[PDB]
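Asker: Please find one structure pasted underneath; my questions will follow.
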Amino acid sequence: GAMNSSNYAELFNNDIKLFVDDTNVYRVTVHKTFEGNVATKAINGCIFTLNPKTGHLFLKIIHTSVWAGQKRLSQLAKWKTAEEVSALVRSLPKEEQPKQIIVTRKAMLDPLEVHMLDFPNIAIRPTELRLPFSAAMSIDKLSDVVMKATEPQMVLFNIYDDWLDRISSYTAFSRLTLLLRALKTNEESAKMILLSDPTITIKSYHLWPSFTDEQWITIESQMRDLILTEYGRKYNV
Amino acid sequence: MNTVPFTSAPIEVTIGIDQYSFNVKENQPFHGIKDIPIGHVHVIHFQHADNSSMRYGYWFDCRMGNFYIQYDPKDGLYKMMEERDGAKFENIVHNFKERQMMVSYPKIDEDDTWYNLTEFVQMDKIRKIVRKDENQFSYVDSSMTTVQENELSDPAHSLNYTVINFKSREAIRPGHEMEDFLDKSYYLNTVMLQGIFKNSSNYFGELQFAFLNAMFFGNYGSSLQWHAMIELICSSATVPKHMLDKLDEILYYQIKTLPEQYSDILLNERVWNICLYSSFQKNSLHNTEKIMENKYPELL
């Protein structure tokens, strides 16, 4: 059934599962035409498919060409998400295929479900959690690879860098979602927080700075303060 | 004009025949229903005064044999039976009429209701949904489950309706996932019409038989089956014009006939709003839409 705070630790057991988020699949800029009407221009997007236990990210880049000559693109985007996820599952060896797929937006259930009819023992689940995976294009390395792509492309990342060498999946996921939550509420500050110190660099093969353990605490605390502040400002509390 | 005699009426029971019904008192001298119009299926059903649960009933066609009702005190129900002795049967029937112990099937001559509700229903198809091939008539009751219900326990008592599932391989061609799920024309016309049902009349027949079982016995999975079959049509972009026109007539008389006090369980809000207002065929059910709005605007 639906995933929520009650059954939260299930994400870290040894049943293979993937989150799928489709928020950046179909991305537009909105602009005015010469005659003054509004028109959109699509840019490249990505499917964000992530195993929360291992950190493995299957970034499927959605090239603007996909939309060429199509109607109802926002509807088509859910089906294209589900086509690509299904093909990913198929491309995986049997023992690697997920037992569950958890979609971050309920509107994905029917498309994926239909696309997955060949995998009746793969359970397709919604979630009640308000996960921040939309801010995945706030990670400079992910946004760069997406915006540069000239054809459909799959890119593999570990979204946890090398954290799991030192912390659990549970703690690794809580950091990720805290980082992304801050990037989502206030990207400029969030990114300021991460890069202020020029002496802490991002490894070529990583997404995030190589903070020591103690520096991560200060970062996580700085990200927490960011999020709480933005809340009082939103609501005047 | 045909007759269905009753041996006796030992228990207080409300008897129905088609859309008509009569209260009969414990050991009231009631002995049958006469002047039943030949040429249509019929259903004679029952609801004991003491157990307003379990409505039950027998579908039949008088051209297929001479049938009668006999209360069984072991099993506690009015049973339908066939008399093979033709002579012995006209004798019972003629003598009960002479004594005038039979109600007349009360058909108004202006009234095409029963015809309209059974237009496509054929006894031969009823007996494939309710498999019990030693009898020529068919028993249904409130509690019988359908083959699709059973998949999600006793198959001898199942309603073997045609299974319709919008999220199945049957319904969805590979490579046409999004097309076939948003537009069920493939499933409707190739899989169901041409494939399984062979023609539209067998389709409407089951559709109608499912409605009638929902209405007369409150059989919940028959209701489910009626909604499914409506939805598949309404959710197909390409439907023969003759089917759309007939469907508007079929639903009209079904909505027209439903007890007003029952619209809440027998009518699925989602399906009806989708068919009448969202679906490809929103504009094709003008009579069914006019009558729904003027009678159950709440549901909508």
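If you go along the chain as it appears here, the first residue is 1 and each next one adds 1.
Recorded method for this deposit: X-ray crystallography, 1.8 Å.
Placement of Cβ uses the backbone N, Cα and C atoms for every residue, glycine included.
In Swiss-Prot, the entry for mutagenesis A:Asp21 to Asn (Swiss-Prot position 1853) states: Reduced growth at 30 degrees Celsius. Strongly reduced growth at 16 degrees Celsius. The structure shown retains the original residue. The note that Swiss-Prot attaches to the published mutagenesis A:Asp22 to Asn (Swiss-Prot position 1854) is: Reduced growth at 30 degrees Celsius. Strongly reduced growth at 16 degrees Celsius. Looking at Swiss-Prot, you'll find the mutagenesis A:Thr23 to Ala (Swiss-Prot position 1855) noted as follows: Reduced growth at 30 degrees Celsius. Strongly reduced growth at 16 degrees Celsius. Swiss-Prot lists A:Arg105 to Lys (Swiss-Prot position 1937) among its mutagenesis entries, and the accompanying note reads: Severely impaired growth. Reduced growth at 30 degrees Celsius. Strongly reduced growth at 16 degrees Celsius.
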Asker: Return only the integer: C-alpha distance in Å from A:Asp22 (mutagenesis position) to A:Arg105 (mutagenesis position).
Answerer: 8
Asker: Can you check what DSSP calls A:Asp21 (mutagenesis position), collapsed to helix, strand or coil?
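Answerer: Assignment for A:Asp21 (mutagenesis position) reads strand.
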Asker: Judged by the number of other CB atoms within 10 angstroms, which among A:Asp21, A:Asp22 is the least packed of the mutagenesis positions?
Answerer: A:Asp21
Asker: Determine the minimum-neighbour residue: among A:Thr23, A:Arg105, listed as mutagenesis positions, which Cβ has the fewest other Cβ atoms within 10 angstroms?
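Answerer: Relative to the other mutagenesis positions in A:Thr23, A:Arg105, A:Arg105 has the fewest Cβ atoms within 10 Å.
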Asker: Could you round the CA separation between A:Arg105 (mutagenesis position) and A:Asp21 (mutagenesis position) to a whole angstrom and send it over?
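Answerer: Between the Cα atoms of A:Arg105 (mutagenesis position) and A:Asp21 (mutagenesis position), the distance comes to 7 Å.
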